[PDB]
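Reading through the structure tokens given below for one structure.
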Amino acid sequence: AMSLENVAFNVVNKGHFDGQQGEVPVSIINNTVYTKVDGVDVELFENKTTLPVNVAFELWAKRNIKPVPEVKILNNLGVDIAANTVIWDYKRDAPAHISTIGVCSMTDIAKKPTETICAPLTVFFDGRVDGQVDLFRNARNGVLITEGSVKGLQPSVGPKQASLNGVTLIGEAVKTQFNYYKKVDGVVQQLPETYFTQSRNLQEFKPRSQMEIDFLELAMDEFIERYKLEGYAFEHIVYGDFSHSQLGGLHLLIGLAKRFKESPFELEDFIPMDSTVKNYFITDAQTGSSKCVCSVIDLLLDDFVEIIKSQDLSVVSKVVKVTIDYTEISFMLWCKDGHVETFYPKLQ
Amino acid sequence: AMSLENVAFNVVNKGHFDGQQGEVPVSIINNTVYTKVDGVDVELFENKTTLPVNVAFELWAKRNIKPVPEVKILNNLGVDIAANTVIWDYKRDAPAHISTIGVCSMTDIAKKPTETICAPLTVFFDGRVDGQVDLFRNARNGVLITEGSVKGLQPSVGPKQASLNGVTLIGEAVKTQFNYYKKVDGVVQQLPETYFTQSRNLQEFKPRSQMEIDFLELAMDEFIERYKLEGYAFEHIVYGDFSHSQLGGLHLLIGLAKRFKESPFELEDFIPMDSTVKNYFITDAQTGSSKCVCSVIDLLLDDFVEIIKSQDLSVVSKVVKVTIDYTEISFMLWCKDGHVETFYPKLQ
Amino acid sequence: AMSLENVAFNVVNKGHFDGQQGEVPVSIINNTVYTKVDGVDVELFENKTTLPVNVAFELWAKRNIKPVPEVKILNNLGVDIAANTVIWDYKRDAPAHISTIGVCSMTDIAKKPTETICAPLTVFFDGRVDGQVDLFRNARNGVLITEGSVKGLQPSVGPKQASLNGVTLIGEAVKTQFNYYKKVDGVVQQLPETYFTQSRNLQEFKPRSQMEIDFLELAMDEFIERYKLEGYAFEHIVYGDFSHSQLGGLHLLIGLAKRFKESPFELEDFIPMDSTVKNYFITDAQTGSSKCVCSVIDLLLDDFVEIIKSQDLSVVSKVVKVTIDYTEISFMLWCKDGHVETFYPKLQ
Amino acid sequence: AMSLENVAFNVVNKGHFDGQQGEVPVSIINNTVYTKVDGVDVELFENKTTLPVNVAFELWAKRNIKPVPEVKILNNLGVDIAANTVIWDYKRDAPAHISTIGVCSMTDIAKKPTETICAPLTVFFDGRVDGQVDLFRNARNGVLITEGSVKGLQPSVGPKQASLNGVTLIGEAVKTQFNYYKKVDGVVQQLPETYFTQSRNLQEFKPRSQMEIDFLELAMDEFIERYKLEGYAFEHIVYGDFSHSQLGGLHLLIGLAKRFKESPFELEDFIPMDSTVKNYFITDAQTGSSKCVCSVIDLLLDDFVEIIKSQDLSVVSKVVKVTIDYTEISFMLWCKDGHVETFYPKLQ
Amino acid sequence: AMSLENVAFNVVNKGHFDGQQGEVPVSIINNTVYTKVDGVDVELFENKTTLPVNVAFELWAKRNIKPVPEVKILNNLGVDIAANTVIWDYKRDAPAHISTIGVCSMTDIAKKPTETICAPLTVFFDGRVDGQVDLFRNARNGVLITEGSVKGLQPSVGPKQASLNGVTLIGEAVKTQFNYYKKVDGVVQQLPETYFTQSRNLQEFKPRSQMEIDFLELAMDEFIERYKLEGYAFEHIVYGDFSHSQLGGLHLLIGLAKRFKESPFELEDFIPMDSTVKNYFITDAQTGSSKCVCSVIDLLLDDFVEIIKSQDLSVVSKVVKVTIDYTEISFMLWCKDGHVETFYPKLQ
């Protein structure tokens, strides 16, 4: 018994869709869903998607409200659709996937993932939901997350963090660390050895290692000496060079975060989506130093230090490939006389 | 159990809302209601109203599909709302009234006309629906239509024609002639003696008397002589004068209809609504003769002949009041030396 | 080198997309595509689809401008997508299919039908285009049209008529009769023996047999006697009964066409799309006789006479299944004492 | 004292803007202007322009309601703006020019044409309005129309027809024939000798010469012999060839009009605007013969016969330039062995 | 080779338009430009302008990304258009000028500023671009900025600050101080002696003099004594009087900034645009003291102290004119018994 008024009833009385019986008066005007509360119209939903207003409304109401993998992770693993749930993309303010399985009717391609249309698609299964592990076992292509061991299957320990209602966090009262499994053309695939992005914010950055606590407290010169980072161009790559019209380096979030506490700058997020590498149009308010495409990655400093120290510095320019968030991230390594000049990620 | 998808289900399977259980997938995009029929979207409704798309959709689906009084009649009688039905205004392509009684959660002011909010409003009751006559008896203000006698109440025999799904007609297989009753501040009001407009179209004009048959076929001079209409300025009033830049007369629909068969002209209906007197911006293609506001009434010729002959021709200018469609229509009578110069209606 | 301005350049200079190099200034405002022609904006396209304006613009510009099968036929054969072309649905004023193959960067699911995503889809192939027959041979599911024989494949002779730029016609200067082939899960499927709808209009109806010439000119009683149709309820079924409030019969387009010449009526096409059986909300202007759902089929009278005479008249109510336009059309046959009472189609 | 409500007051009570004092309630919703008439909203204006709704509303209300030159003529003469009036483009349903002079606070570039911003623009002056002739004399660039002689200025006798409220006509009760004057960089320019298009419709075509009366009634062979048009390829050029998939010739409106009475066809007007040469996407219903770009001109047959007979038939291909509607129209003349093969206009 | 998809390609890969070859899939829905990134739509641009979505998209992509004069300065100098660049108005989130020169085609009036249409317009030239100084020399009307001396031309030293991607700043890594030149009807005009607004923000205010450091640190009474400002109504004019229902004074940004650190208030910016004088609807949260139109100027305190001390205090009310940002700013000076009562700017 699916309807617009029933979805709105659930939003008003439960906060989201909870399969409760009931209806409220709804009005649709210019990509917005309103409800009449005591003779006046209250806005329930504003559609920022490329889908019809009422359709997007239902998908939003039916979003997964338990901790879920971040969209970048899901994308990197090649997820096309989710089994009987909606992964909401809070960065895009729209559903993460086009179609659904047993969710919305206007977007459903199938009621169950066992339907043949799903066979060529990489279905996301959640081991926390009953029967989902068995469904992954019977699926041609799929990605599965679990909180524990799955008999016969070799896991891949995922990120420490996960997204709970658009809030990325490392769960204390909830489990956010999952086991990852992937199947391609009926065959369980061995997931690669990978680094993970920390998914932190520029304004309220939290150090997650002693090196990071030290980076923030200590000065450039002292930090570089303490962690013996001479000739690795750390000054340029992490802290950034603001002396010229064109901004130099600054490709590590912890560096932006340090600069931001001292002096604010403008970050124009021109491709607003969830991805491993982010590109920003940066303008530094203090100096006037700027850069159109500034690639920024959020790696735990210790991991970045490991990657840069694990490189051959004997060539002028070279593409370096690093497995981050289950995907291959191309870095551009520039050297001179056996020392780093610059090392930055590329968005692809 | 009212919902958007249930309304659409009824439209698709029954042609209108018929209280049948079921749901279809619906999508709302740019003031249009679409339904998915075998993987493609089919347009169910395009909103031309000032109401939200889904609201207007429900009202349209819930429109009265039996012969009903024409909007002009209902307006002239001072109708504000309808009891448990929707009178659809096919001229405006929108509901005839703003609010509803027991029809839609969004536009309802009340579930029943007995609710005190309805008391100051002129509620339309349909005696063909059970309990509606008793409801009119208990209403402070209202208008009632019936096919037969109502005990103790003095009727008013209405027009021969009525609107059936936007088609105005004189019913053969259905009854279109109703008895009219009106109440004001709890008191039954005596409805005036009145003439009725014929509600005909310019393109498919049908004469409804021998005089009308004679007008459309005989020459101007022949007709005037046959029906002894000398000095009544019929040539100017009914037929119209196209010899000057400004169009003369042409205030009777029959006249326009006669001209239209011979030579076409442009009628710009600048206030598109149902009314007793219609104003048009007329441009005659043949001559180039035009008029911004041209008042046109559709009275049976014999009725117009009766009105014009029942006038005192001894004054230069005079306002003449005629009860047409239960309302007072102001006519402007211009005379010279005991003969009519012009006699036109005024859209006031 | 695909772009908005290049598509518009082609529309302005060639009438549709013709792969010609060049660009014109374009402006997009309220679901309309405009072009600047000598300092003023001229409307190129108004979007009536559920797709983005520019996307729908490209699809319209890239529509098939050669005679193609009618959408009803393609739908009945279970067509999901077209190979390297756009079938434009002139009844819905939108593309016949959601996705495309090698047509538009925005709606393409694949560049070629050989891509595995196309495998589960019923792909329409046009044998008039080079390599398309071989592609049908290599496709898992598909429908193929050809003007001639295909080696090893058993044809199905399709309708005499086809759609050329929204004009349905039987080609004289062009070929409109095609050979039809269908494949399901890699296997060539034998298409059923079938009747075909004539795809005619109510207003410009053209008889296509001597029987049809006779129906439109002879009186009801004269025709029934000439073609010995006594006890087949043709009076009711084809001609229609307008004596009651509810309209009786009138299920054959020829019948409607006959009535329409004599007396006009309102046909409300509530599901506006191309289909074998059409449902209309009919209101007869003369009588006031009406029906919410009136199923109308356009079969050549002789074919209808063949179907009705080939039935067993010994049961009260029975579902009769007839293959029309490659699909199974359920008819409802009602009898009494060995004669037909009614025989109408069902839009299911 | 210009305002939205005052403009609407004028539309409702006068048919257009007439500088009358007063106001009505107005509501703007989805590119439409509504007015409240007895508790319900009536649509006054639907915006089909690229200008804001209220702005376009004012311009429409303030449109010139006297016979004016057709937009094609004004365009061909290089008109950029009008002096203290709005020329409404009824083909585009939008104002003919972007900016205004002393008309609307929103689109005005100046209050008077004497303002220096108007100097580089070709300003249209109407000699029927007081002081407009003197203003043309003081303007750097401009076009002037007059009903009579202008002292010292050499006239150009314009078309017999003019547009009165979107109705093109040859005035009987009004003057539609004007004298034309043009100035460029302060200098009066001599307007060329020219032919004029007849501005007729395909459906209601009226012959304007004995030759035209003869064309529409006589057989192709009979006409060619009567007017001695052998070897001029009139059969192909005017009448059109429908024997092949691609439509042959049919470049004269009279020809289309003749064909249309006998057998209807689809004319897709892909660039909907007023112009001397019109291009259509034609599909002939009877044959299936079609053409993407079909150039059609409406010249009086006698004028076309004069042009084609005044040509040298001794070359294979040649561009022929003809002054029609004050502009240079390029015709493509194709010959073989001293006879015409084809002669068509080019929409350039 | 200008196109929508090429502009989007540049935005995605370069951060703005950089004349790079390539195309991405684009979709336009409800005044927003989206791009398909790995099967999902990502928002590239939301149109807040009165221009068509795609047009505004191009102008935004083609905006000047080097430090430029602030819109208020450009406006005050009477700039109508920019030569081969787009000045983006970050306060209005729309282009600073209507038309363009050699930038966008739908907005271009000319390809070069040498075209005669540009002659009556005040063109902005940037001396940092090659050939631009020579173009200013040949222009009838224009404004030129340079980083250094221009032979023969007498400069006007402009503000210390300039706008870099909507960030107003005094450049350290870039030059923000320009030389200004202006030409009117071919004559180089001597620019006036002027004060400059500091273009600072209320929330992160930075003192730019010792007096300003002192204003913020010291208390009202002590500051007024230190800088001998008795009888100049500094308490009222700069710090503001919050004791009555109507807010007193507070017309200097440094005063709002001081109050804001202590106690926050609501500033309603009802005319959101860049201007020398700003008007706000202020409501003080602590007291409830408010003012509809509160004129606020951001002058360096020392400059304001200079202006107020340079006035004759011998009259009750007087209009005082001050050249700020190259324009004449009218101040209202109110006195009583030889001391200031109030002194505030006026927005015009």
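All residue numbers here begin at 1 and follow the chain in the order shown.
So this one's X-ray crystallography, 2.6 Å, going by the header.
For all residues, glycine too, the Cβ spot is worked out from N, Cα and C.
In the three-state DSSP scheme, D:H236 (mutagenesis position) falls into the helix class. The active site, proton donor annotation in Swiss-Prot covers D:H236.
Summarising the annotation, Swiss-Prot assigns active site, proton acceptor to D:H251. When Cβ atoms from all protein chains are considered, those within 10 Å of D:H251 (mutagenesis position) total 22, not counting its own. In the three-state DSSP scheme, D:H251 (mutagenesis position) is classed as coil.
Annotation source Swiss-Prot lists domain 'AV-Nsp11N/CoV-Nsp15M' at D:64-189.
The feature domain 'NendoU' is assigned by Swiss-Prot to D:206-345.
Quoted from Swiss-Prot, the note attached to the mutagenesis of D:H236 to A (Swiss-Prot position 6686) states: Complete loss of NSP15 endonuclease activity. Other Cβ atoms within 10 Å of the Cβ of D:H236 (mutagenesis position), summed over all protein chains shown, number 18.
Record note (Swiss-Prot), mutagenesis D:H251 to A (Swiss-Prot position 6701): Complete loss of NSP15 endonuclease activity. The unchanged residue is displayed.
Taken residue by residue with DSSP, D:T114 (variant position) is part of neither helix nor strand, so it is coil. What Swiss-Prot says about the natural variant D:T114 to I (Swiss-Prot position 6564) is this: In strain: Omicron/BA.2, Omicron/BA.2.12.1, Omicron/BA.2.75, Omicron/BA.4, Omicron/BA.5, Omicron/BQ.1.1, Omicron/XBB.1.5, Omicron/EG.5.1.
Cβ neighbours within 10 Å of D:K261 (variant position), excluding its own Cβ and spanning all shown chains: 11. Quoted from Swiss-Prot, the note on natural variant D:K261 to R (Swiss-Prot position 6711) is: In strain: Kappa/B.1.617.1.
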Task: D:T114 (variant position) and D:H251 (mutagenesis position), Cα-Cα, nearest whole angstrom - done: 44
Open item on the list: Suppose we draw a 10 Å sphere around the Cβ of D:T114 (variant position). How many other Cβ atoms does it contain, all chains included?
Closed with: 14
TODO: Express the distance between the Cα positions of D:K261 (variant position) and D:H236 (mutagenesis position) as a whole number of Å.
DONE: 18
Task: Cα separation, D:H236 (mutagenesis position) to D:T114 (variant position) (Å, whole number) - done: 52
Task: DSSP state at D:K261 (variant position), helix/strand/coil - done: helix
